[PDB]
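Written below as structure tokens is the structure these notes are about.
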Number of protein chains: 4
Amino acid sequence: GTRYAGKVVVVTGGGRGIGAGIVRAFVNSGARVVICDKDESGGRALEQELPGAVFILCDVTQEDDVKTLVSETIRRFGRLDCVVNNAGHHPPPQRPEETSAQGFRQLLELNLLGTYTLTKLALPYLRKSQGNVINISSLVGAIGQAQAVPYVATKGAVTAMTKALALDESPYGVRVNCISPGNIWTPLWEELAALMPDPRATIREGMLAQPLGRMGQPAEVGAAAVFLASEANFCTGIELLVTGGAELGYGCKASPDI
Amino acid sequence: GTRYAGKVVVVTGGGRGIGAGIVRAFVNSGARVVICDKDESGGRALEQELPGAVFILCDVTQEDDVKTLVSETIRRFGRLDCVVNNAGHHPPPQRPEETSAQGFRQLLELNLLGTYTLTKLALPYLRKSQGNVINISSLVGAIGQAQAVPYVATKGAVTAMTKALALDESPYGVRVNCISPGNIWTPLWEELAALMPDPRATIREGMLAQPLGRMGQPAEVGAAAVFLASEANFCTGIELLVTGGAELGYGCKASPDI
Amino acid sequence: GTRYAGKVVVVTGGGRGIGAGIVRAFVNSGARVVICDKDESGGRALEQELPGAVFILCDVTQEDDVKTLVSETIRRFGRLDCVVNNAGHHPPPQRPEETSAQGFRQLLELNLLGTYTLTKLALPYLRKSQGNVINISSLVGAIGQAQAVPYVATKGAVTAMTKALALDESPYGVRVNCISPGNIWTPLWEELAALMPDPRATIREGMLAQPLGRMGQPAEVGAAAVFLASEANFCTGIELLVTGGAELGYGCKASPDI
Amino acid sequence: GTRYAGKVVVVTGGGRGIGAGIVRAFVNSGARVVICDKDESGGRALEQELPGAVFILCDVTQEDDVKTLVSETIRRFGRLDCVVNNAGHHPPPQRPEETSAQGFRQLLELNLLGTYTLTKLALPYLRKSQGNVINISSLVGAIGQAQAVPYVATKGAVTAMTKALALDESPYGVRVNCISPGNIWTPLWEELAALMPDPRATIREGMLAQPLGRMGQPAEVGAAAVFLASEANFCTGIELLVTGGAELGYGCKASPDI
Ligand SMILES: NC(=O)c1ccc[n+]([C@@H]2O[C@H](COP(=O)([O-])OP(=O)(O)OC[C@H]3O[C@@H](n4cnc5c(N)ncnc54)[C@H](O)[C@@H]3O)[C@@H](O)[C@H]2O)c1
Ligand SMILES: NC(=O)c1ccc[n+]([C@@H]2O[C@H](COP(=O)([O-])OP(=O)(O)OC[C@H]3O[C@@H](n4cnc5c(N)ncnc54)[C@H](O)[C@@H]3O)[C@@H](O)[C@H]2O)c1
Ligand SMILES: NC(=O)c1ccc[n+]([C@@H]2O[C@H](COP(=O)([O-])OP(=O)(O)OC[C@H]3O[C@@H](n4cnc5c(N)ncnc54)[C@H](O)[C@@H]3O)[C@@H](O)[C@H]2O)c1
Ligand SMILES: NC(=O)c1ccc[n+]([C@@H]2O[C@H](COP(=O)([O-])OP(=O)(O)OC[C@H]3O[C@@H](n4cnc5c(N)ncnc54)[C@H](O)[C@@H]3O)[C@@H](O)[C@H]2O)c1
Ligand SMILES: O=C(O)c1ccccc1CCC1Oc2ccccc2O1
Ligand SMILES: O=C(O)c1ccccc1CCC1Oc2ccccc2O1
Ligand SMILES: O=C(O)c1ccccc1CCC1Oc2ccccc2O1
Ligand SMILES: O=C(O)c1ccccc1CCC1Oc2ccccc2O1
Ligand SMILES: OC[C@H]1O[C@@H](O)[C@H](O)[C@@H](O)[C@@H]1O
Ligand SMILES: OC[C@H]1O[C@@H](O)[C@H](O)[C@@H](O)[C@@H]1O
Ligand SMILES: OC[C@H]1O[C@@H](O)[C@H](O)[C@@H](O)[C@@H]1O
Ligand SMILES: OC[C@H]1O[C@@H](O)[C@H](O)[C@@H](O)[C@@H]1O
Ligand code: NA
Ligand code: NA
Ligand code: NA
Ligand code: NA
């Protein structure tokens, strides 16, 4: 309840899923949290539920929404210590020939450029507080995924960008790290599974993709984020895997040497 | 002179630098090579110089230029075996606060979406030939670089996209790999150094960034590309480092524990 | 003071340096800690200083010392929740031709087989508690170091072994992770620098090997260890870098393309 | 037939499997090859079959065997350009509690220290020729494997050692690289499968562990080795994956978030 007391945190896409788990973790650590989301329903309810959290409607693809998010955070709370760039989307499975350049651009706008824009606008305040940036990337940026060429590309970009910004901001004492989750049970995971021919089979396969034999929880990503913000003072430019071991060992990757 | 005989290769940005080195390597391997470049000067001269190479003016950010590149390759040579996505640019050093979202978008168009578009248009022909894709990424997509947030992000995206496409195309026997060069002495390296306060000092530091104590050559990237195309039949989704060991060991990263 | 309350932790090489920092972090988290060290001086003083810590003399290269360490931990505290394999050594800089197979074997005994032996003897108790293993590896296992072939090999082995054991123990709910520190200011760092022609210059170079421009502290490694034990329930088989960004970006690796 | 003409190559464990594939690749490249193996049957037959290959009986765990291997290579052929450290073994699947420290030591002697010893004895001659070292590691050193803690540890050590030695030998122009194969169909793979309850099912699972849907061939590892020796002049300290994409994407790693 005190490991991040007195600090101010902005969490994008904080209204549900991983984002909401991160919001809860920071509130439980003693921080004041600004919940940003493009949808009102979940975030407004979270503000009512959590003392110390407030909701600001903000679409991270709209530069002027983000400018207002930062200026309102400063106006209302007087400082900014941590930005968690969690807002993002995973399209339904798409074969490469079914993707389009314009859809790829749209996904870059959310998953990459929204993170870039908030980080840019926040950095002057993070420099004053020697604060930090946490980007939510994905394991599939590192190892790939089938039927997700645009999505994978956007998360490879986020992870690499994290390292570049870590280098640039290190002289100011501002750390920049990312978390790469694997399969986390969220409303988006459930929505994507519902599109599949056999949603139950898709969910079971998702559980068995981890040696631990289950998917992860938003609270587990949130704990990793609170660690990076509050106790990882010699960590910058790292990719913290929260994946249950999915990247480890041999598995079933195809549907003796010729 | 025969390890890739009878094969047809498209190299983007092939008029100078790494691209020209890759063109020469494939011609020396027995392949017919289509040189794509947005500038005429170097590529036209290379066609005249190299039997088995032809030049097609093509800006990879212009979807209709790329469609014509593919249709002309097929019309003129009857097949397509390998696409080398080398066209790309590195901006001058830019602090994060000096970058813009619109400049970031423009760099994504070249370094990422041009690779995406040519690959998409070529894949039906690569499936017929069980051909392969080689993307030219960068070491800095993996380890970051200072004063290059947009550039680093684009190359992290290329490397990740390579793995995603490798997964999607594996059932068709089409391999997708990337080469991540470190410091290669090219006209772009020389142009970037010329912008610096002490170009000679910048070049010397660039040589000493490798344990081998020199920069690499376009011919060395070209040899790696010919290997991936012609002899790496069990390699897909790999990142082949051509860096002289720059990623190894401790070095000077800042300008005792507090 | 409560995030790991009621838990029992064994820290090898806990008498000074990183090990002592890890001991302090776990005591501050509410755990009871068994300090193992082959030397009495530091560990005995730490027991006197810290309520909740006790010292057991134990050389991790001596299988019967380690058996007694585990049986005494269980006899005295009734459970075992976390083993931190920190005991290890870095020889003075040695050129490859100056190393010997027998010295390499001796270093494997400490840095690798001591970790293996304690982990093996502890695992039946860790299974009962759904506890976890934390191995202290090194960044140089991942990126190499000059004049340290045997040492680097031992830490590459520890990091890989961590992943293998994570796979094997995942069905039992026992997580296995490692921390890879970079330059941490410890008595061993100071001892190694004292051997050099210009110790002050060696220390300054060690500080500048990180973008953050300083070395790390034992307390920072300790915080990472407490995170892995207490709050990283979906992390297994990970390598948590505590390096200040030393692996990022280009640096000086040698003492333009030919 | 000329890309490595005039060069002399030593391949350990060259009598069958990957080693024999590497021997054949180097002979086909124009090199003279010394086949080292502890068993006579396969290697003696290979000498008879291949002009330009000779067989020397040599157990790489016996330091005096290795000294004789190097001195006989020099006596007979006058130079040494490349050492391929391929000799190694994978034990049957073993749960961690079924392993022993003494078995772990024995496996380190072969998989790690044999590579170390030959490399050490060869380096004075490799310096004279600006030759290179190729170590055969494994993908599982990087990602782990179930029921193979000692084996995985030895290959993590080989990969890390490769990078350390690359750093140390870079001032002399001697490159040191490794190849990490995934599932390669060899007599050892077949022997290991024969131990399993359902060998046919084990082999099928091994094929499906790669997105390419087959295992690799010794010839494919051999081609990668010839590339590293003959055409990778700016590559040092790299890990060249020859895995068919096994490390990519999600798969089946266990036998929704709790
Ligand atoms: N769930 C997983 O398994 C998983 C795995 C790896 C990475 N991730 C990443 O974690 C993040 C959250 O994923 P999730 O599963 O919780 O998703 P989710 O869809 O359940 O929640 C995302 C939230 O972000 C909000 N959001 C979307 N677009 C926005 C925009 N333009 N501006 C502001 N808010 C916006 C949504 O309204 C929603 O509240 C994403 O970046 C995703 O790529 C998720
Ligand atoms: N030189 C290095 O050290 C280095 C290191 C890592 C990666 N790379 C990558 O290698 C590639 C080539 O780099 P280089 O140093 O040879 O650069 P370069 O500028 O010397 O050559 C690039 C070529 O691409 C062409 N090109 C640029 N934009 C194009 C477009 N829209 N359409 C078609 N052609 C276009 C240029 O006209 C030029 O001929 C780039 O992708 C770069 O990011 C270079
Ligand atoms: N200091 C760094 O920069 C650094 C960096 C990366 C990794 N590491 C690793 O961190 C660990 C601790 O390093 P440090 O710098 O604190 O070293 P240190 O020498 O200061 O402390 C190590 C402690 O381990 C004890 N120890 C040594 N051999 C032992 C044995 N056989 N049995 C029991 N205890 C034994 C020593 O007596 C000492 O108290 C080591 O594994 C080292 O490889 C250190
Ligand atoms: N087959 C695979 O899928 C695979 C995958 C990854 C790595 N590897 C590695 O590739 C190498 C070769 O594996 P393989 O499958 O061809 O094995 P294999 O058992 O078929 O062949 C290995 C050869 O090495 C020889 N050898 C063994 N011990 C020796 C010693 N002490 N001295 C000299 N020669 C010795 C054997 O007699 C044999 O001829 C090993 O290092 C192995 O770890 C294999
Ligand atoms: O991994 C990611 O980054 C990710 C991000 C957001 C949500 C879920 C994930 C996991 C993979 C996702 O989950 C699916 C379910 C059904 C079909 C396709 C799916 O892909
Ligand atoms: O690494 C890359 O991908 C890359 C790509 C194209 C060209 C050169 C490079 C190397 C780094 C580059 O070279 C510079 C020289 C002067 C200032 C800044 C520089 O950055
Ligand atoms: O990195 C490691 O794992 C490590 C482990 C223990 C202690 C220190 C280190 C850092 C490198 C070490 O510090 C040196 C100082 C002078 C000469 C050589 C040195 O190497
Ligand atoms: O991956 C490696 O390094 C390796 C090395 C040598 C031989 C084979 C391999 C693949 C894994 C191996 O193949 C098995 C088959 C049956 C049971 C267990 C097995 O493990
Ligand atoms: O919708 C799937 C899951 O999403 C998570 O974000 C919620 O915390 C869970 O309550 C829910 O079961
Ligand atoms: O301009 C720098 C270098 O660029 C390379 O692409 C050319 O092959 C070299 O001749 C030239 O020295
Ligand atoms: O000896 C170097 C450093 O070692 C660390 O372990 C101690 O905590 C410090 O007090 C000391 O300055
Ligand atoms: O024994 C399995 C395989 O081993 C390989 O080394 C041989 O080249 C093959 O002929 C054989 O099928
Ligand atoms: Na509230
Ligand atoms: Na021509
Ligand atoms: Na005490
Ligand atoms: Na012969």
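We number chain A the same way Swiss-Prot does; the residues here are 4-258, 266-268, in that order.
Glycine too: its Cβ is placed from the backbone N, Cα and C atoms.
What Swiss-Prot records for A:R19, A:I21, A:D40, A:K41, A:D62, A:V63, A:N89, A:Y154, A:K158, A:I187, A:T189, A:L191 is NAD(+) binding site. A:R19 (NAD(+) binding site) falls within neither a helix nor a strand when secondary structure is assigned with DSSP, and so counts as coil. A:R19 (NAD(+) binding site): 20 other CB atoms within 10 A of its CB, across all protein chains.
Recorded in Swiss-Prot as a mutagenesis result, A:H93 to A carries the remark: Increases kcat for androst-5-en-3beta,17beta-diol and 17beta-estradioll. A:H93 (mutagenesis position) carries neither a helix nor a strand DSSP state and counts as coil.
A 10 Å cutoff on Cβ-Cβ distances gives A:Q148 (mutagenesis position) a total of 23 other Cβ atoms nearby, all chains included. For A:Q148 to A, Swiss-Prot lists a mutagenesis experiment annotated as follows: The catalytic efficiency (kcat/Km) is 30-fold increase for 17beta-estradiol and 11-fold for androst-5-en-3beta,17beta-diol.
Taking the Cβ of A:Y154 (active site, proton acceptor) as reference, residues of its chain lying under 8 Å away and at least six apart in sequence are, in sequence order, A:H93, A:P94, A:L110, A:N114, A:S141, A:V143, A:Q148. Marked as active site, proton acceptor by Swiss-Prot: A:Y154.
In the three-state DSSP scheme, A:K158 (mutagenesis position) falls into the helix class. For the published mutagenesis A:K158 to A, Swiss-Prot gives the following note: Lacks of activity of testosterone 17-beta-dehydrogenase (NADP+) and estradiol 17-beta-dehydrogenase [NAD(P)+] activities.
Long-range C-beta contacts of A:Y253 (mutagenesis position), restricted to its own chain and to partners at least six residues apart, with a cutoff below 8 Å, are absent. According to Swiss-Prot, the mutagenesis experiment A:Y253 to A carries the following note: Lacks of activity of testosterone 17-beta-dehydrogenase (NADP+) and estradiol 17-beta-dehydrogenase [NAD(P)+] activities.
What Swiss-Prot notes for the published mutagenesis of A:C255 to A is this: Does not affect kcat for androst-5-en-3beta,17beta-diol and 17beta-estradiol. The Cβ neighbour count for A:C255 (mutagenesis position), using a 10 Å radius and every protein chain shown, is 16.
For A:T189 (NAD(+) binding site) paired with A:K158 (mutagenesis position), the C-alpha to C-alpha distance reads 18 Å. Nearest by CA distance to A:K158 (mutagenesis position), out of the binding-site residues A:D40, A:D62, A:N89, is A:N89. Contact annotation for chain D: of the listed recorded positions (A:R19, A:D40, A:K158, A:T189, A:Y253, A:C255), A:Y253, A:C255 place their CB atoms under 8 A from a CB atom of that chain. The candidate set comprises the binding-site residues A:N89, A:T189. Of these, A:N89 has the most other Cβ atoms within 10 Å. Each of the mutagenesis positions A:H93, A:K158 was scored by the number of other CB atoms within 10 A of its CB, and the lowest score belongs to A:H93. In this structure, the binding-site residues A:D40, A:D62 were compared by how many other Cβ atoms lie within 10 Å of their Cβ, and the smallest count belongs to A:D62.
Checked against ligand 13, the recorded positions A:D40, A:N89, A:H93, A:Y154, A:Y253, A:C255 give no residue with a Cβ less than 6 Å away from one of its atoms. The Cα of A:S258 and the Cα of A:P266, which border 7 unmodelled residues, are 14 Å apart.
For A:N89 (NAD(+) binding site) paired with A:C255 (mutagenesis position), the C-alpha to C-alpha distance reads 30 Å.
Those recorded positions from A:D62, A:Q148, A:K158, A:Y253, A:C255 lying by chain B, with Cβ under 8 Å from one of its Cβ atoms, are A:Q148, A:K158. A:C255 (mutagenesis position) is 32 Å away from A:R19 (NAD(+) binding site) when you measure Cα to Cα.
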